[PDB]
Amino acid sequence: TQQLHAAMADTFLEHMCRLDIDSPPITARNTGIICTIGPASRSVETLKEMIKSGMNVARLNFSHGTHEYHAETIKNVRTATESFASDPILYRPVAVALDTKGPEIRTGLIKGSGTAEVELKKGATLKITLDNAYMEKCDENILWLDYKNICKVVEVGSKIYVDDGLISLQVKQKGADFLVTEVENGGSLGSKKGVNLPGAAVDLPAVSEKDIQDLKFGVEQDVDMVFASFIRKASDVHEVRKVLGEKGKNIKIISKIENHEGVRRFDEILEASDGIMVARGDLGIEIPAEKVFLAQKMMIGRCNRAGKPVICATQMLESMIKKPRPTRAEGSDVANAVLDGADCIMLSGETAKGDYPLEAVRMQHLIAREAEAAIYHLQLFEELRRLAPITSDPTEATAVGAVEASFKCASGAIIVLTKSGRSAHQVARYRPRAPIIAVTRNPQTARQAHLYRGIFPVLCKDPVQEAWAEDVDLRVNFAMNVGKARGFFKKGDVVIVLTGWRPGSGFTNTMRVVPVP
Amino acid sequence: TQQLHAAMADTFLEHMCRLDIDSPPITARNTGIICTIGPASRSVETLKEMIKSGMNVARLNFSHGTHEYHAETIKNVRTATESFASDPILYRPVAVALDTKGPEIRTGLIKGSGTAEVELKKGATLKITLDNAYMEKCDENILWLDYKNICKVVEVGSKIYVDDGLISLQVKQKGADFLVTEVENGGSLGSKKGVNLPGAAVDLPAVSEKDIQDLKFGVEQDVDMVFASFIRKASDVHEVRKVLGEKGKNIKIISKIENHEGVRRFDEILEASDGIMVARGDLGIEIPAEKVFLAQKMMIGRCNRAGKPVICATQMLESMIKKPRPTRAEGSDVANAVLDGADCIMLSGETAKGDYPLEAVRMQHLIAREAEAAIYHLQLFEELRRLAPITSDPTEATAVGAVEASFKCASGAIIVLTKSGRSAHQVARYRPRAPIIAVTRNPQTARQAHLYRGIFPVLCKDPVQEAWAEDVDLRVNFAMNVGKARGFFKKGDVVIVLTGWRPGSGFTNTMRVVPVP
Amino acid sequence: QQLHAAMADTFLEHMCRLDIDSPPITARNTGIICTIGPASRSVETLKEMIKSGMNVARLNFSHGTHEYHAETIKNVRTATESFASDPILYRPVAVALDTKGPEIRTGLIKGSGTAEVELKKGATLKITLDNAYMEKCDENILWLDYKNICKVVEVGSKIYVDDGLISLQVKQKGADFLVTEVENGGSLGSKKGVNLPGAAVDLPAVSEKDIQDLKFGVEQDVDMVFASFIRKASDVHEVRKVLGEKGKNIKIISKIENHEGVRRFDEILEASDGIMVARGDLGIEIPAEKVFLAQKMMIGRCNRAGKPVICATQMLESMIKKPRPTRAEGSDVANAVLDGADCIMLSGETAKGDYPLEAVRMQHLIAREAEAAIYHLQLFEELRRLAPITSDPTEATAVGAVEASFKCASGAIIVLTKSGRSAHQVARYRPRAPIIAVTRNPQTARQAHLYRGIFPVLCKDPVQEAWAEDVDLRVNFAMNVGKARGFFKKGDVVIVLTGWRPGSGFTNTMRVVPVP
Ligand SMILES: O=P(O)(O)OC[C@H]1O[C@](O)(COP(=O)(O)O)[C@@H](O)[C@@H]1O
Ligand SMILES: [K+]
Ligand SMILES: [K+]
Ligand SMILES: [K+]
Ligand SMILES: [Mg+2]
Ligand SMILES: [Mg+2]
Ligand SMILES: [Mg+2]
């Protein structure tokens, strides 16, 4: 079970050789799953099913849709989520996340001559305009764009990419408010398609006027986190902080790395941010596709060092938009992202618009769980302690002790009482085998807990009933019942418990090794 | 260059964190590239371009096509390959590989049409027959199959999969020579589509009468290797050995692992075989898709221990059958396969029938080269020596010494004179950074060299000098010119040279550290 | 404490980073065992020896009467309890009984016990068992304890006397005599120990005398037993039985002094509570060049098993006559600590030498330096990695604490323990920080000295009814000890191990706590 044979080896290579397909994993799955919501998944009925299939976070893409639209999506997410609230043992919190539009460039709409896509051929000419007369009249000869200053920041010989890095154009003649291009590799062109300009100093702000309105709207709507698009530098993260302000100060900022500058200035940005997203969609166009995996693994590694959450994002199961089963490359991708050490994995189109949203969620669930069993915990934990800077913070030291104690007795779980979430985050960064049941009365820290690997948030709805000693015992026992119910352990099993010496954040300092009643 | 900063770190995690997208790789690419040939790549003109793009091995799929068809494909491969033979410094050998049909189950034809198709809907009924009356009369109601004993080895409630696991059927009623099934997830059904029956003891032989004819044909046609389908056990590998016989005794057998039994009995099989293919297509249907990555990494690891070649096979760039650029998951897949430690990577539909065969080959080239730079050579080599069993074979000991010496002086290459190929294979298993230029007069060992990572085969066409001392020097200098031409090193650089004390296989025992003239 | 040295990624880089100008911490973890005799028997010097660092007092029952030893114990306890008025500064001191064992000794030379005879290379020497000569030994005739010597010794066999310094070759076997040629000679004294390597000596591991002494040890309330010449687990079991239920808490340390003992070491370690690497006899019984191998093997296996190991004999011989040790001797002590010994021992150096206090102080000083020089990351890492997964909560709590101690660089690990086991379990994982073991049981306080890094601390206060405040009282007592002995200051961070209720076996609670 869980490949305990594999994780005993003295070398990576021997660990690899000892991997076993007939060794099933544990029922707990630690890597969080972020699902983009859209047409295919917006209904309360399928949201309920998606929660059941494994969805932990719901992503709202503000590159599309109105504030009215998104408001209703949130409504439904919360309806479906709270539909399970009657049984607080089985209730899974579900976070809400706002992805910004950012400084993205998009095309206009095509004619609507018979079929509203247009074939672009290799060698053909294509004139790009900014003339608003053509913004809903695009075709094989004329194409309109969002970006006003495109002519100022693009040379002759520059490359332009129109959709998901599939269409490529070379600029032959710069104009005042137009361009003439040759189609390099073509294909069919749809409407409102994202445009990339690698190796060009685009002057669009990381936080537009629209982006501000949306962020302010996010604060209003009580979102849990923000996925900030096209973060180039720490200054950009600071703008987002300010816009959220004091009302939205507890909202986590996850900076999306989508471009070359972002990768270059990554450390700067990680420090300013609460977390990171490896946004491969734009990244794989903005830099050479072959270099993405390097950027991915670098960022995941540095995030794991820093103890901040990292998300692996785009095209993890593209195939499944149209098919009920993913490719072999796609199964590989998910598994490796978990092994790289990602806290969360994401689905966008696969769940926003595809034909098989539930299968895709379930598949991510299944692979992540397998991949987690395949992790070489001795080498990882060992390397993480060894890189952990000696400090006299008692929470920090208690966390490491617990994780260490968890391996030693092969605990069924690490139970952690936490108000702000931080006590559980601190256990998570040292990456235990066992699941971290984070008990809390704060429903926001419960939802935000999903960002960190291995935390199963658990919302105590019981009142602060008795004296703080029995209030702890109540909360511990609640977690104890959760674990028994969800199948993490049985009566008689051994379990690690983290508590404080008194109420309030910052006072966690007590580890107990306790049998399950 | 080559991420020499990354490979200096003391931990895997610090190595990861030190990965750099702005550190370009070396011009040498070590992982071999195997391309399946078909309609899109059969022409001599595109074969020439594919050789130039990076193709090292040409795969012939004997699950389709006649002996006459394949004979002509081989003809063209050899035409295109020998088209570069005029300049033996720049001539790249190109191997020919025969993939067997194996014990595969296929459907019949729909309406006498090769490509007409029928919609199968979720919930609908579908009757499966073995009655040969329907073998070219398949439709939404009746479907014919190859497999005679299907009814004997399948239960009610069993699952049946058609077309790369995309169609799924549940058996509701077993008959004598028929079955009644409910379509679980549907789609459109074409002709001669492969069928899988996971969790079923299928009794078809690993080597059919057709398979024998094809193998005998392979010997006739002078193929370099055999990819044996659906190898369940060592006994099966032995059957293939015997059929090749004494005439085909130098033909390498690569066992394809495509099923559960094959994985269970993998050690058995690796020992009997010259190499292994991780055939994910059938494997990912025959076992749960989530478990493939485990099977992949296990097999690659054990192959690297044993020093035998391993190939990562199917759907590595599926997207690129229809698109000029791959998904993010697909770039990830290739890179990780190289990092896992695969000797070769493969393309199937991507080059046999897709719209972008050349782009796909080039992409594999590019990623493999990047991934190779990202390898943590100190930990890998260190783990491989440490696992290398003390033995008094001088070739073995000389190989390790050379690799070790290569790292120590950061050699531009390891030059190896080899007749059978084995001396170069022995250097390859210890995985040097530097490329292995294998000089040989035997054009078969030159072609077969592509199976092992980091070997650049080089065919000496010059005649044998009588003074075996100058015959060595001639051959060494030839390699020296190759390396200078292909940009592996310059005059003044340092280089490792492996020679024997006399002519014949088995006498390599001499390592020299030599400056490039 | 060489925190620079213990950060390196290789042993070799760790070595290269060693620094003589980096001073150690005031805590010294390796226990010090001192043999008592003429030079150290007085209450006045015992007090000074306690102050110099003595943790255990060894009583050698190969010499002296029960009356003699009874008085030694009396004095040890007098001197020890002389500091009892201040329980913060009171250091427990254990009493240990080393058995005579199956040892062979010569007789006396003339009507004067302490006269000597020159034995010369090449000369003949007749060995008798005839009791007529037992006080009439000389250069021509020599008497022995061992009755069956003639039955278990060949012609050409080698016989050794006086710590292997005299060697004899047997030329002619007799019925109750032997004729030998002196190989390398020297002067021969009285009642000198004899060794017969490569000979199946049939003396029992537990003689009639040994039984009387063990029973006497139980009577006198000794803390541990150093059992001589243990050849096998069966021998350890005999000693267990003789101690019986009255002496069941007395720890048995098996002394490995011979070839069979090393051969059957695992067997013996399992049966025993601890081990002594008794190099004196061992280095004669096996080739002297192989001792270091036996030493390091045994220390390693003991550290794996989590049982105490003692490095014993001739660690500072030089200092019997001189105020300063040799360079080889300083090296020996340091390496024994680095090998991983829980305790180091002095026999002659303190039993009869001219400089007992200097010798104790020197062992103190070197041990402390050597402890600072330990590569804790590699050691702890290797010990966890070899620690067998188990659902015992004490075990898991111990490892967690040690791990937590490194993480916050704690000033100490405080452990409340009744039987001692909770503290022993922290010790086996070898923290940098000192383990302050609080206990009301004065025997477990004394026996705590066997394990490295445990500073035993005897709570004399009575039991509070509210077990919660009784814990807090005991924790605060340790807190004051540490402040007094200079292990930490107010504001420092400290690990605390407690139970959920009274009794042995219920330790399961680790708290990271600031010093008040
Ligand atoms: O170390 P030991 O002998 O197993 O005893 C540990 C015991 O000490 C305590 O922490 C304190 O209680 P006591 O006063 O009974 O020693 C217990 O809770 C625990 O069971
Ligand atoms: K967006
Ligand atoms: K085939
Ligand atoms: K003795
Ligand atoms: Mg984007
Ligand atoms: Mg197949
Ligand atoms: Mg002795």
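Here chain C follows Swiss-Prot for its numbers: 16-531, in order, are the residues you see.
Per the header: X-ray crystallography, 2.9 Å.
Each Cβ is built from the backbone N, Cα and C atoms, and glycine gets one as well.
These come from Swiss-Prot:
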{"type": "BINDING", "residues": "C:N70, C:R106, C:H464", "note": "L-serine binding site"}
{"type": "BINDING", "residues": "C:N75, C:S77, C:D113, C:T114", "note": "K(+) binding site"}
{"type": "BINDING", "residues": "C:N75, C:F76, C:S77, C:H78, C:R120, C:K207", "note": "ATP binding site"}
{"type": "BINDING", "residues": "C:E272, C:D296", "note": "Mg(2+) binding site"}
{"type": "MUTAGEN", "residues": "C:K367 to M", "note": "Abolishes both pyruvate kinase and protein kinase activities"}
{"type": "MUTAGEN", "residues": "C:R399 to E", "note": "Impaired homotetramerization, leading to homodimerization and subsequent activation of the protein kinase activity"}
{"type": "MUTAGEN", "residues": "C:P408 to A", "note": "Significant reduction in hydroxylation and in PKM-mediated transcriptional activity of HIF1A; when associated with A-403"}
{"type": "MUTAGEN", "residues": "C:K433 to E", "note": "Abolished interaction with phosphorylated CTNNB1. Impaired phosphorylation of histone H3"}
{"type": "MUTAGEN", "residues": "C:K433 to R", "note": "Abolished acetylation by EP300. Abolished deacetylation by SIRT6"}
{"type": "MUTAGEN", "residues": "C:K433 to Q", "note": "Mimics acetylation, promoting homodimerization and activation of the protein kinase activity"}
{"type": "MUTAGEN", "residues": "C:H464 to A", "note": "Abolishes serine binding and allosteric activation"}
**Request:** Translate the DSSP assignment of C:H464 (mutagenesis position) into the three-state scheme.
**Result:** helix
**Complete:** Apart from the site residues C:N75, C:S77, C:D113, C:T114, the 8 Å Cβ neighbourhood of the K(+) centroid comprises C:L74, C:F76, C:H78, C:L112, C:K115, C:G116, C:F241, C:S243
**Request:** Show, in sequence order, which residues other than C:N70, C:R106, C:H464 on the same chain lie with their Cβ within 8 Å of the centre of the Cβ atoms of the L-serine site.
**Result:** C:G46, C:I47, C:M69, C:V71, C:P107, C:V108, C:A109, C:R461, C:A463, C:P471
**Complete:** Checking the recorded positions C:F76, C:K207, C:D296, C:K367, C:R399, C:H464 against C:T114 (K(+) binding site) with a 10 Å Cα-Cα cut-off, in sequence order, leaves C:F76
**Asked** Of these binding-site residues, C:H78, C:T114, C:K207, which scores lowest on Cβ atoms within 10 Å?
**Response** C:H78
**Request:** Among all chains shown, work out which of the mutagenesis positions C:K367, C:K433 has the most CB atoms within 10 A of its CB.
**Result:** C:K433
**Message:** Between C-alpha atoms, which of these recorded positions comes nearest to C:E272 (Mg(2+) binding site): C:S77, C:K207, C:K367, C:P408, C:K433?
**Reply:** C:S77
**Message:** For a quick check of understanding: among the recorded positions C:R106, C:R399, C:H464, which residue's Cβ has the most other Cβ atoms within 10 Å?
**Reply:** C:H464
**Fill in**
Filtered recorded positions (C:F76, C:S77, C:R106, C:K367, C:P408, C:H464) by Cβ distance under 8 Å to chain A; hits in sequence order, or none, are C:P408
**Prompt:** Of C:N70, C:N75, C:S77, the binding-site residues given in the record, which has the fewest other CB atoms within 10 A of its CB?
**Reply:** C:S77
**Prompt:** Within 10 angstroms of the C-beta of C:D296 (Mg(2+) binding site), what count of other C-beta atoms is obtained when all protein chains are considered?
**Reply:** 24
**Item:** Distant-in-sequence Cβ neighbours of C:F76 (ATP binding site), under 8 Å, six or more positions away
**Value:** C:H84, C:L112, C:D113, C:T114, C:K115, C:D228
**Request:** Do me a favour and check the Cα-Cα span between C:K207 (ATP binding site) and C:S77 (K(+) binding site); whole Å is fine.
**Result:** 11
**Complete:** Listed in sequence order, the recorded positions from C:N75, C:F76, C:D113, C:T114, C:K367 whose CB sits under 6 Å from ligand 7 are none
**Request:** May I ask which of the recorded positions C:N70, C:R106, C:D296, C:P408, C:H464 is closest to C:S77 (K(+) binding site) if we compare their C-alpha atoms?
**Result:** C:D296
**Item:** Residues near C:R120 (ATP binding site) in space but at least six apart in sequence (CB under 8 A)
**Value:** C:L159, C:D160, C:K206, C:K207, C:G208, C:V209
**Request:** Filter the candidate list C:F76, C:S77, C:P408, C:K433 of recorded positions, keeping only entries whose CB is under 6 Å from an atom of ligand 1.
**Result:** C:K433
**Request:** Based on Cα distances to C:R106 (L-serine binding site), point out the closest of the recorded positions C:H78, C:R399, C:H464.
**Result:** C:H464
**Request:** Compare the C-alpha of C:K433 (mutagenesis position) with the C-alpha of each of the binding-site residues C:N70, C:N75, C:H78, C:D296, and give the closest one.
**Result:** C:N70
**Cβ-based isolation winner (fewest other Cβ atoms within 10 Å) among the binding-site residues C:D113, C:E272** = C:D113
**Asked** Nearest to C:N75 (K(+) binding site) by Cα distance: which of the mutagenesis positions C:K367, C:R399, C:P408, C:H464 is it?
**Response** C:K367
**Item:** By Cα-Cα distance, the member of binding-site residues C:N70, C:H78, C:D296 nearest C:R399 (mutagenesis position)
**Value:** C:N70
**Prompt:** recorded positions C:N70, C:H78, C:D296, C:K367, C:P408: which have a Cα within 10 Å of C:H464 (mutagenesis position)?
**Reply:** C:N70
